[PDB]
Amino acid sequence: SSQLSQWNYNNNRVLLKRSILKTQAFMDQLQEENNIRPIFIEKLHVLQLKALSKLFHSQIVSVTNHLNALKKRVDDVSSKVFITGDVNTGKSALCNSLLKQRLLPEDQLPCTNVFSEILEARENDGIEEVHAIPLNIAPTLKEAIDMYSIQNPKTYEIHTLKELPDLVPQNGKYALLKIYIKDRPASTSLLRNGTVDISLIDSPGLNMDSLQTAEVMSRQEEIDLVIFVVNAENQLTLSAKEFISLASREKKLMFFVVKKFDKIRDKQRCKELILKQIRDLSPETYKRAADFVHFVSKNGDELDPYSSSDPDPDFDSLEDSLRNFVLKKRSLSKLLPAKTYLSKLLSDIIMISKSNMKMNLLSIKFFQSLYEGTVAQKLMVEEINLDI
Ligand SMILES: Nc1nc2c(ncn2[C@@H]2O[C@H](COP(=O)(O)OP(=O)(O)OP(=O)(O)O)[C@@H](O)[C@H]2O)c(=O)[nH]1
Ligand SMILES: [K+]
Ligand SMILES: [Mg+2]
């Protein structure tokens, strides 16, 4: 019944693009309303709030920018996996496990300073090479990543894969590293499987630089699936929770990979501490913990280690759930972030229109029209069924 999944995905994908449109329209009529007569302002899930009028304008501009990324993600047929977490938690060490090769530098000391995107060579004419995107080709980091084209040499420097160790630390020169690799049967490899185009992004560590952390939180809304690696010894830190909290505004579900669990003495107590924090941070991920919470110890430094077919039940299980989620449940893996965000945002608008109507007439009529309009929309969003 694999064809049924395709139809359901294309039907649900059609439904969400329509909802992002109508909600973007709502976002705009709020912006124009605010400008002529500032709006008057229980916790708002998305909107964080003369001072409120200018901050309001800043908020809508962010939501407008976020809906665009979601619009661009729903349209995109590929799935993007974002491996982030604290510094020195094993983000790069988890990627190597997934590719089954020591591609990305993994070191005791801080290493990854530049975003490392790993793609199949098919996109780069089947050529195994790194494409470094310079910071100086555009004003901001995103503007550079977004102007990158393989067909325009002025947007990237070509290096070899073994050049990676000397490239990833140059976060003052490069904006992103496009790594094109070639895989191994198709039923075993993750990048090339014949059904869904995946690209892994090895994130720089959280809790390192004020600017670097701003980069990660930004990049989060242009990816589809998050694998949050956790240091078993520290659990979920304030730097981690600040990210997850902001990421949970759209990602109801996401993976949690606890690494360095082999170093833990009180393994049970440590496991119960971690699980306690996922229930409070990602309540929906806790309900499906068996699928989304994994304890993987595989690494290349402690006793090519990734090629060995030695039995690794912990990792094998994670890699299975990832395949199942990204490949067999495209409705959940790709579109759930869109449905979740829309439902959160619409609730916010509904609250705003609520406090404004009844208690100039021009605003009373405007907000009643918007309350009845968004309540109706939020009802249609909830009718979208993605658990099929
Ligand atoms: N015993 C054990 N060591 C691990 C585990 N995961 C990573 N390590 C070790 O700790 C180091 C961490 O590897 P990295 O991938 O570079 O960690 P990171 O998150 O990428 O840190 P930065 O990229 O610099 O931000 C490696 O040298 C590993 O040998 C684990 O699950 N168990
Ligand atoms: K490191
Ligand atoms: Mg790293």
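Just so it is clear, chain A uses Swiss-Prot numbers, and the residues here are 84-124, 131-138, 159-292, 295-414, 434-489, 826-854, in order.
For all residues, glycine too, the Cβ spot is worked out from N, Cα and C.
One entry in Swiss-Prot concerns the mutagenesis experiment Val196 to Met. Its note says: Leads to an unusual intermediate mitochondrial morphology described as disorganized tubules in which mitochondria are tubular, distorted, less branched, and poorly distributed throughout the cell. Marked as GTP binding site by Swiss-Prot on the basis of similarity to another entry: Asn197, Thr198, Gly199, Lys200, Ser201, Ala202, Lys370, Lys371, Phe372, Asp373, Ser408. Quoted from Swiss-Prot, the note on mutagenesis experiment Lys200 to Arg is: No effect. For the mutagenesis of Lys200 to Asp, Swiss-Prot gives this note: Abolishes respiratory growth. The structure shown keeps the original residue. Experimental mutagenesis at this site is recorded by Swiss-Prot as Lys371 to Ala, annotated: No effect. Here the residue is the original one, while Swiss-Prot reports the published mutagenesis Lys464 to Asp with the comment Abolishes respiratory growth. Restores respiratory growth; when associated with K-335.
Contact annotation for recorded positions (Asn197, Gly199, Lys371, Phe372, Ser408, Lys464) versus ligand 2: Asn197, each with CB under 6 Å from a ligand atom. Scoring each of the mutagenesis positions (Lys371, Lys464) by how many neighbouring Cβ atoms lie within 10 Å, the top position goes to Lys464. Using a 10 Å Cα-Cα cut-off from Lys371 (mutagenesis position), the recorded positions that qualify among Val196, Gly199, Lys200, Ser201, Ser408, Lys464 are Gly199, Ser408. Largest Cα-Cα distance over the residues recorded as binding GTP, namely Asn197, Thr198, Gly199, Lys200, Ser201, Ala202, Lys370, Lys371, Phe372, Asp373, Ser408, equals 18 Å. A distance of 29 Å separates the Cα atom of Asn197 (GTP binding site) from that of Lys464 (mutagenesis position).
Calculated from their C-alpha atoms, the gap between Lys370 (GTP binding site) and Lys200 (mutagenesis position) amounts to 9 Å.
Close to ligand 3, meaning a Cβ under 6 Å from one of its atoms, is not one of the recorded positions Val196, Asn197, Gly199, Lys371, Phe372, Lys464. The two recorded residues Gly199 (GTP binding site) and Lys464 (mutagenesis position) have their Cα atoms spaced 25 Å from each other.
A distance of 23 Å separates the Cα atom of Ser201 (GTP binding site) from that of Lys464 (mutagenesis position). When other Cβ atoms within 10 Å of the Cβ of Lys200 (mutagenesis position) are tallied across all protein chains shown, the result is 29. Closest to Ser408 (GTP binding site) in space, going by CA atoms and restricting to the mutagenesis positions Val196, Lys200, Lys464, is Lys200. Note: the Cα of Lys464 (mutagenesis position) and the Cα of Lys200 (mutagenesis position) are spaced 22 Å from each other. Long-range Cβ contacts of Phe372 (GTP binding site) within its own chain (separation 6+, distance under 8 Å): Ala343, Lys378, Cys381, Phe406, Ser408. Ligand 1 lies under 6 Å from the Cβ of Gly199, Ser201, out of the recorded positions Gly199, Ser201, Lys464.
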